[PDB]
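Structure, as structure tokens:
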Protein chains: 2
Amino acid sequence: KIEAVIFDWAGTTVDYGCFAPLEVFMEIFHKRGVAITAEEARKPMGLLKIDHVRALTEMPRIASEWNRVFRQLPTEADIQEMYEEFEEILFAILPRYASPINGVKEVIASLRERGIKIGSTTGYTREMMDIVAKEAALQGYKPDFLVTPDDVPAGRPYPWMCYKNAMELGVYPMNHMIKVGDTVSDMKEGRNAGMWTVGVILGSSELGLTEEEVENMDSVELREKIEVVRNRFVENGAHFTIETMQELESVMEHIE
Amino acid sequence: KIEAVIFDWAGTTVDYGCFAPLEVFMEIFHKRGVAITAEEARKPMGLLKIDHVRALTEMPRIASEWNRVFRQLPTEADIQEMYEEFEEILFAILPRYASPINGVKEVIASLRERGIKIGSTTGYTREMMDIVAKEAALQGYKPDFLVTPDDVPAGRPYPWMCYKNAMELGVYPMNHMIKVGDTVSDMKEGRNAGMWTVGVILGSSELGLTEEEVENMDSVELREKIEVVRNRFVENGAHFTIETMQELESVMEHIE
Ligand SMILES: [Mg+2]
Ligand SMILES: [Mg+2]
């Protein structure tokens, strides 16, 4: 029997498409003269903040209208500088990216009515979680427990945060707990903690799309884009994969 | 691949038969008309010494006599009095049982120069451990890290103290570590946390015999009482079986 399930935040239970970072970066470039495509910015997603900015600096169609504007090429100070402005802008807007993802509520309220327990981990800092968590409760969502990289020696990929959840909820053989996320980073955490690990595709920043794009998109442009993400999960630990949260119960039943 | 070993304290790395509590466990009970056997008092060994006494009240033979000299089953006072007394009598001799089982230091130095990290769990309360380590350290042993039942929500059988060691030593997968102790409760802690669980016998508590009592020991008596203990372990989740701790450096290479 699994006695607990452990969730991630942006891309899984909140922010469909996990655009929160996306708009900060977009702005940190628009505001400087350069306009950058949603496809440009969501490519280096996955690296650390600062390595995501030197990456936007080495794409040709970008250096090439920066040196049309400043008539020089991007600098180590320009990179050191675009980074500083990150936090503020993310704080500024975070209260707009904390809507619980569609249909997530109805499954959670279905897990508790079985006596299952609910924890969560994130990459966001404790000071960022002070906001997300607040607006999510207003809009309907509050896990049984919450941990951030600030409570442990190190964040994802290490399994430290998952162990805390085990202690706090009072559950112990780990393979008695399921872990659910929306990125490569999330699959690794789960394996390194000896937990059963799952992945979600729709609205998972890995996919990149917006609820509306997903519904009006061409039945064949969609299914092939999906398959890419499902492979990427699998190739990184993923024990199982799902399109939406509504199939989670079945992956629990499977496990037995 | 094992990067770490977690050791118990009494009867595993220091004392030799425990005993530091044995005599303090039988009087507090003799003082009240009840009589308890070294075998019975030695049964729940390993718990937090607060949880231990309690287990001695929930033994049907014992209760059958807390009800013979008193109606009343014992309750919270019959329990938090014998304890109050226990710490008084024990806090008077402790520093006499902080001596390393013969030739264990000799192992621990060979495991270190081989890069492995050594951590530990126990049943003593932080107050008590503060004393025993102080002496142990003088007479040879100070491990890399110590975690007591006072630093988490509960004690052996729960896996919380081990997860901690892990968090603090920097080792991931929970099977890259080897758990080692001298009681039944020690065998469960180990498997409840997904580690390699191994018990020691000669100089333990479920053998509760002396160093020199074990020298002047026949052979048809020695060769058997030791199976009586090698069978009490395995029946409670033991992966391996050792007679003295010079045979550990092998059950390591074996796991591979
Ligand atoms: Mg995510
Ligand atoms: Mg012991």
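We number chain B the same way Swiss-Prot does; the residues here are 2-257, in that order.
This deposition comes from X-ray crystallography, 2.5 Å.
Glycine residues also receive a Cβ, built from the backbone N, Cα and C atoms like all the rest.
For the recorded site, B:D9 (mutagenesis position), the DSSP three-state label reads coil. B:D9 (mutagenesis position) is surrounded by 27 other CB atoms, counting those within 10 A of its CB over all protein chains shown. Residues annotated as active site, nucleophile in Swiss-Prot: B:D9.
Swiss-Prot lists B:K50 with the feature active site, schiff-base intermediate with substrate. According to DSSP, B:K50 (mutagenesis position) sits in a coil region rather than a helix or strand.
Residues annotated as Mg(2+) binding site in Swiss-Prot: B:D9, B:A11, B:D183. In sequence order, B:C19, B:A21, B:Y98, B:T123, B:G124, B:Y125, B:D183, B:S206 are the residues near B:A11 (Mg(2+) binding site), counting only same-chain partners six or more apart with C-beta under 8 A.
Here Swiss-Prot notes a mutagenesis experiment, B:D9 to E, with the remark: Kcat/KM decreases 30000-fold.
Quoted from Swiss-Prot for the published mutagenesis B:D9 to A: Loss of enzymatic activity.
According to DSSP, B:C19 (mutagenesis position) sits in a coil region rather than a helix or strand. As a published mutagenesis entry, B:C19 to A or S appears in Swiss-Prot alongside the note: Kcat/KM decreases 10-100-fold.
What Swiss-Prot says about the mutagenesis result for B:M46 to L is this: Kcat/KM decreases 17000-fold. Within the same chain, residues at least six positions away from B:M46 (mutagenesis position) with a Cβ under 8 Å of its Cβ are B:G12, B:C19, B:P22, B:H53, B:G124, B:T184, B:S186, B:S206, B:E207.
In Swiss-Prot, a published mutagenesis experiment is listed as B:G47 to P or V, annotated Loss of enzymatic activity. When other Cβ atoms within 10 Å of the Cβ of B:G47 (mutagenesis position) are tallied across all protein chains shown, the result is 29.
The note that Swiss-Prot attaches to the published mutagenesis B:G47 to A is: Kcat/KM decreases 10000-fold.
Annotation of the mutagenesis experiment B:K50 to R in Swiss-Prot: Loss of enzymatic activity. The Cβ of B:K50 (mutagenesis position) has 22 other Cβ atoms within 10 Å, all protein chains considered.
Taking all protein chains in view, 21 other C-beta atoms sit within 10 angstroms of the C-beta of B:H53 (mutagenesis position). In Swiss-Prot, a published mutagenesis experiment is listed as B:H53 to A, annotated Kcat/KM decreases 1000-fold.
Under its mutagenesis annotations, Swiss-Prot gives B:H53 to Q the following note: Kcat/KM decreases 250-fold.
The Cβ neighbour count for B:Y125 (mutagenesis position), using a 10 Å radius and every protein chain shown, is 22. As a published mutagenesis entry, B:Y125 to F appears in Swiss-Prot alongside the note: Kcat/KM decreases 10-fold.
Quoted from Swiss-Prot, the note on the mutagenesis of B:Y125 to A is: Kcat/KM decreases 230-fold. In the three-state DSSP assignment, the secondary structure recorded for B:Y125 (mutagenesis position) is coil.
Annotation of the published mutagenesis B:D187 to A in Swiss-Prot: Kcat/KM decreases 10000-fold; the original residue is retained in the structure shown. Of all the Cβ atoms in the protein chains shown, 31 others lie within 10 Å of the Cβ of B:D187 (mutagenesis position).
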- Cβ-based neighbourhood (8 Å from the centroid) of the Mg(2+) site, residues B:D9, B:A11, B:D183 excluded: B:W10, B:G12, B:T13, B:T14, B:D16, B:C19, B:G47, B:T123, B:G182, B:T184, B:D187, B:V201, B:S205, B:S206
- Note on the structure: Near ligand 2 by the Cβ criterion (under 6 Å), the recorded positions from B:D9, B:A11, B:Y125, B:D183 are B:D9, B:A11, B:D183
- Within 10 Å of the Cβ of B:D183 (Mg(2+) binding site), how many other Cβ atoms can be counted across all chains shown? 32
- Looking only at C-alpha atoms, tell me how far B:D9 (mutagenesis position) is from B:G47 (mutagenesis position), rounded to the nearest Å. 9
- Query: Could you tell me the C-alpha distance between B:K50 (mutagenesis position) and B:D187 (mutagenesis position) in angstrom, no decimals?
  - Reply: 14
